[PDB]
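Undergrad: I am attaching a structure below and will ask some questions about it afterwards.
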Amino acid sequence: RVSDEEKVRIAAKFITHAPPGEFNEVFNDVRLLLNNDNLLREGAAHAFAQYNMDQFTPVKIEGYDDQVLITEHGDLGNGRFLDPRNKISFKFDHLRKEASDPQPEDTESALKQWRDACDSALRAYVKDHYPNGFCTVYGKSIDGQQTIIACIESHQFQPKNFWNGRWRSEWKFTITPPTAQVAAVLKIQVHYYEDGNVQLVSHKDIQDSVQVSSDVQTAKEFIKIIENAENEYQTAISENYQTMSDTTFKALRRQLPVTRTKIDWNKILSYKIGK
Amino acid sequence: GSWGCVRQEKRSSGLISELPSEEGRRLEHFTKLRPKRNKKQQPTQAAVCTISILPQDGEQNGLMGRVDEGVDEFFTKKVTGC
Amino acid sequence: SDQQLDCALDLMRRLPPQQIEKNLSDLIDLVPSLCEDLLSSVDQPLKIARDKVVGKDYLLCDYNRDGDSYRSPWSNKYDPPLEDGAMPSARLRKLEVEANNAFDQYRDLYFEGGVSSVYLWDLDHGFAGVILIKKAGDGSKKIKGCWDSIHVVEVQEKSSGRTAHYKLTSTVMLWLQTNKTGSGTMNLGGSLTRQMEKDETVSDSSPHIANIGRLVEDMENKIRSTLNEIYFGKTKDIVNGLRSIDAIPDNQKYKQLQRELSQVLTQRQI
């Protein structure tokens, strides 16, 4: 019913589910809770890696001006990741903040044509809509089919004011001329924790069918798909906030009693309709 | 600044690594920061209650709800998403 | 292990409150000796139970629980059935009945519906109690909402005086969810906690329930304002800081300067 293997999996789940910008606090908590560093090291590396990966952790390679996104798609598999833009190889150290000692990565250069266009075409989209955003487009071959994978990340961490937030968007473009199919997932997570624990957890899954033309053309067609879908998503979110605050919230608890004055407790403690 | 699992390319002690996570643990502890414990029972392996209605239309016992439900049946396991 | 409890509470203050139930359970699996301490210190979404003999719902919490059963505030009976379950004294039970009735009115006046439950217990030189309130909104609307009130009050009675010390620790859990095309799944939830302490006169015109009631009321009115601010104000603002629908007038000037000043400091510091 209980085993060290189960405790390790539990510890791992907690660690990989830390909210943005709070990995260490959660890790230290779990470490003191598990109270067995030998077991903790069993899945640490795996935990750290998975976290940074699903969190699209923006990292800065030794000296490229390189804010690159750590994702699965860039996971070499040997303990190193891909930087499709600068196109090098970089080893990411999970505990420490830095990832250094890069390796040139001469490519396959098959889908790269599309890849390089979308990348800096999207890089423009991002600079226009994400205050502290970064993007990484992956050109790759997925079991025969060519696909462009653009990953966008944006965050704001203010622990001294007890809050952190992050945006994550992933668009998978699978090409099948003339027209191709789109698949994406938009994600938002916000955490406020001064004398409480409040969180916005939201995500939207979208699938689209797009017409494929040129290289610089299909790219701008994509950045357009994304722009419209993400603006629509964000729009639906601000609207939801509006309704929750002016309809749902007010339907829960009134601001003042129906009697329209604070409660007369002496009256509640005695005065009856009849017994 | 510097990197090396154990081989250490540069001529240095390089005692830093993934170790920083074991420590010797401090024996001293608060023990009782504040008054509160309400020690009681619980061990029984059981817990049933749940509310009534709140979730959209879909539950009961629907284990279905994933990308590409069909697997090891079609010609290929082509997936629109991942 | 007190640092453990501290660490356990910090963790629950960071993991998605939407999964408090599953995570608390796992947390207990991880540290089984803290089970009792966590069940009493970790607030979880309020569960409703049906009192069959009276035909009325009541709310569940660690304070009306004994082993695997819970005590109804209506029939003063445990469910599932127990033989010698913990019960308040006959005299405290009477006050408990009166507190439930008073807060039922309080609930109807401020929430116009929902469910409330009050459970009391004796202390060495006073007594304590928990006031539970749950109110779920229109189940027909696109957006679902639920308010959970969890008030724990400790009353320190004074030998001479009929003036008592009240310590109120309150938590309001507010859950909002929507499954709409344009937003996919959006979940805004969690809770805020506030604490208050006050010395107060206890008299025939202002008995214990009135004093506790006034404190609960003031507390909830204050937390309602903070909730509105944090949920619909602050988290929204953080959201707008992550992305902007309108093109953000890019600024070259500050960014160009920033790099120049930065590299100087690094080759001066370590």
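These residue numbers are counts, starting from 1, taken along the chain as shown.
Backbone N, Cα and C define each Cβ position, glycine as well.
Under the heading of mutagenesis, Swiss-Prot lists B:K32 to A (Swiss-Prot position 991) and annotates it as follows: Decreased ability to bind heterodimeric capping protein (CP) and to inhibit the actin-capping activity of CP. For B:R34 to E (Swiss-Prot position 993), Swiss-Prot lists a mutagenesis experiment annotated as follows: Loss of ability to bind heterodimeric capping protein (CP) and to inhibit the actin-capping activity of CP. Here Swiss-Prot describes B:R34 to A (Swiss-Prot position 993) as a published mutagenesis experiment; the accompanying note says: Loss of ability to bind heterodimeric capping protein (CP) and to inhibit the actin-capping activity of CP.
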Undergrad: How many neighbouring Cβ atoms, not counting its own, are there within 10 Å of the Cβ of B:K32 (mutagenesis position)?
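TA: Neighbour count, Cβ to Cβ under the 10 Å cut-off: 9.
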Undergrad: Helix, strand or coil by DSSP: which one applies to B:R34 (mutagenesis position)?
TA: coil
Undergrad: 10 Å Cβ neighbour count around B:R34 (mutagenesis position)?
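TA: Around the Cβ of B:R34 (mutagenesis position), 7 other Cβ atoms lie within 10 Å.
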